Amino acid sequence: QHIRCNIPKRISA
Amino acid sequence: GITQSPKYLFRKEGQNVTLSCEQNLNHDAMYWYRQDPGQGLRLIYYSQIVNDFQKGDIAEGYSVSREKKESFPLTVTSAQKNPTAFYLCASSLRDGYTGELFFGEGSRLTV
Amino acid sequence: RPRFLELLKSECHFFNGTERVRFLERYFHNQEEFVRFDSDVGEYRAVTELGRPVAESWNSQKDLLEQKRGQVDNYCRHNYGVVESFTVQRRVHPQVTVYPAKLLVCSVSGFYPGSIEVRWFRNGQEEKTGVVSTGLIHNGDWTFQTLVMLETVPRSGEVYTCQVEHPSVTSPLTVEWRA
Amino acid sequence: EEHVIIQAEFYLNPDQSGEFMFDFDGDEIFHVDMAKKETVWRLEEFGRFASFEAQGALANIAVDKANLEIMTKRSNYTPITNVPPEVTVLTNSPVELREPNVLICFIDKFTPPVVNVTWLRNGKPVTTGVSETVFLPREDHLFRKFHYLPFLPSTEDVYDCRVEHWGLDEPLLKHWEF
Amino acid sequence: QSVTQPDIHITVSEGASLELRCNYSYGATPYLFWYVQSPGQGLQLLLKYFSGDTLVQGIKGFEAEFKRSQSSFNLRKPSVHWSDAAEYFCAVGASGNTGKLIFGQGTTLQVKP
């Protein structure tokens, strides 16, 4: 039903 | 990891108690649930990024604001005879996930 | 004034419906991919030595991996399923019109999907010489338009036929032009 | 191969503008109006059959910002080399003198994604009923964008599409007239 | 999107075996969790399941199996302990997807000698 969205990793600081 | 307080907050009627929730886990999203006995936790409000926030299922008579990434305080208007229940607070991060929920100890409201 | 661009594309590649799926998470900086995750590979791989310290950090967190691994399922097949309903199975059939510029044009317009087959014919014979196409043009709004000139200065009484085929009409559309 | 679905997003400094969008085989499924916090379907009618959580697109962009900053500083702060746009103007269907038609200004192969586009009727800026696509992603990681002017074809009308960009020496005009 | 715990109160002996059961609304590739809560406090995550491996482990020797076919994600212990008496909650990662978790009404569990 909903379009799932892929999440970018936060770049290590 | 999440600190709610105070744990027990008995309150008069027509009073707008506000439940505080702080977290030093550096999580991005933050949630409030109310556990009414026998039933699960029901979603009240949750905020996915700072300064935004969206209604959950039982959101009538509650409001929340997300000025800080660490703080998400739930204000219980005398909206409904909802109030006399146990309030729970959680957070989680997104890097890859969609992290699992992390839970505060929760507080009991009374009237 | 100086510009800086961070950029992320999340790619879902579908072969044979969704039999074979392949998933790419690609991180760019100013037209430079420095690290990607390839579902065909399993771990984060660095593309330029600029992303090597990033991909070494990211494969250390074994939680991250497991999770990213299943996007081919959780993310890719999932989104396909949702939208196949109006993207994959989307057919809008062409709007064909023949006319000579002021030498002969065949103007197919507003159709989906891309794949299309135009052929010119002279008196029931397939012309293969003077075929000069503008190729498949994207209209940007889920429609395509293409034009196919035929290089002929003709004679009276001849019949030219433009023959369009497309996955949205089984028997071919055919338009006519008598000299 | 058969189908390719791409979720292409980005954050450009110092303009501080973001974009999130879904690409199906070239065409836009939707994007997210960052300001209004809205999901926005490339065609109204997509709304019926699927839904998107607009907030999600924000939390993503806000990571790409964080990334951006750390990535700029991990590269002596080297700026992005401009690629100027090539521009093509065309009508969405064969032209008829008094049939209503629509002009497409198709800006192609460029970066960074920012343009100051204008429509020009007989030389004067038009604003009546124009629609414009958001920035769309190419295989080479350069950008596309379309623009649309509905018009009444007349024999006494000449239209131009005025694209600007920081790769161009001088503002480019693509002139279509009948 | 939706989860349901069928047992409301399960009693059982100390040393026995445990299986609090939980079913999920049809979903393909949903994310599932088991939480446990001692009276008055918050929920600990016992274990989760995004994808891949069919059987996962948790804290205090817990276990859970994902029977795709079954639409079931049931919690297990081979040797229960007195400590374990609390309310247990089953929760599903909801629906294309956050973030937000949906909880089953939760089956509580007491244990006797």
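Residue numbering in chain D adheres to Swiss-Prot, whereby the residues present occupy positions 28-205 in order.
Cβ coordinates come from backbone N, Cα and C, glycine included.
Over in Swiss-Prot, the protein carries these features:
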- D:112-204: domain 'Ig-like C1-type' (DOMAIN)
- D:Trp68 to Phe: Decreases the interaction with HLA-DM complex and peptide exchange (MUTAGEN)
- D:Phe76 to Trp: Increases the interaction with HLA-DM complex and peptide exchange (MUTAGEN)
- D:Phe79 to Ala or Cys: Increases the interaction with HLA-DM complex and peptide exchange (MUTAGEN)
- D:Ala93 to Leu: Decreases the affinity of the interaction with TCR by more than five-fold (MUTAGEN)
Neighbourhood of D:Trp68 (mutagenesis position), C-beta criterion under 8 angstroms, separation at least six: D:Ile56, D:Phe57, D:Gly74
For D:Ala93 (mutagenesis position), the three-state class that DSSP assigns: helix
D:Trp68 (mutagenesis position) - helix vs strand vs coil (DSSP): strand
Distance from D:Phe79 (mutagenesis position) back to D:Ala93 (mutagenesis position), taken between C-alpha atoms, in Å: 23
Densest Cβ neighbourhood among D:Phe76, D:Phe79 (mutagenesis positions), 10 Å radius: D:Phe79
Subset of mutagenesis positions D:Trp68, D:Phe76, D:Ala93 within reach of chain C (CB-CB under 8 A): D:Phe76
DSSP residue counts for the domain 'Ig-like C1-type' (D:112-204), split into helix, strand and coil: 0 helix, 47 strand, 46 coil
For D:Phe76 (mutagenesis position): DSSP state (helix, strand, coil): helix
Other CB atoms, at most 10 A from the CB of D:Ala93 (mutagenesis position): 16
